[PDB]
Amino acid sequence: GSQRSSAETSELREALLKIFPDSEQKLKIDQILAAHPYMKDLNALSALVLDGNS
Amino acid sequence: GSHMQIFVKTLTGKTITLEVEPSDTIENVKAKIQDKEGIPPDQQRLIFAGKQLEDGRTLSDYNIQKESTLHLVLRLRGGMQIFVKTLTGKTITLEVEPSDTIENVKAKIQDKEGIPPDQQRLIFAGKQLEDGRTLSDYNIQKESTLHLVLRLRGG
């Protein structure tokens, strides 16, 4: 119910880049984080990366 | 022996060590994870160097070598919150389940804000959502943001 602080977003970005390391994924990760500022669950974010819901 | 060791990193910090064959299918690996950690294979999504792995292909197909490390993403289930942003700057908070229909979701919006479902258009990942589908049809996730567009209505 609280939008991510910048540190929370950085922590999720760094974890996602470890899982999804290609250059195209890096851009999609950032677009997903920007579109969903309440998401804090790494499994849920990974689902949006895996199924192209950017 | 042709067996070999591989590691499966979960998103909870735990690393699972498995004994496998290059001829093992991804399907077999998920059964090994269930035997080891109890996680049902239907919840498992295995990833190697950024690529999602298909059940009917082998470790060999994917060039998964000894000491290779995979990541395990879990499919989430059950009740969750989603957030619905309006043009006027409101963020509505909804309690939902993956099996709720878009129709149900619009009814939950009507309960909170009085907005008629026929006036509502819901957008997720740039796509307009159609009434007879469910949240899971569109892969909508826990804490995701949807955008609510209000149609012109005569009243």
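Numbering starts at 1 and runs along the chain as displayed.
Recorded method for this deposit: X-ray crystallography, 2.0 Å.
A Cβ is built for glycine as well, from the same backbone N, Cα and C atoms used for every other residue.
Counting only residues at least six positions away in the same chain, no Cβ atom sits under 8 Å from the Cβ of A:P21 (mutagenesis position). One mutagenesis experiment catalogued in Swiss-Prot, A:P21 to A (Swiss-Prot position 866), is accompanied by this note: Abolished ability to interact with ubiquitin.
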In three-state DSSP terms, the structure that A:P21 (mutagenesis position) belongs to: coil
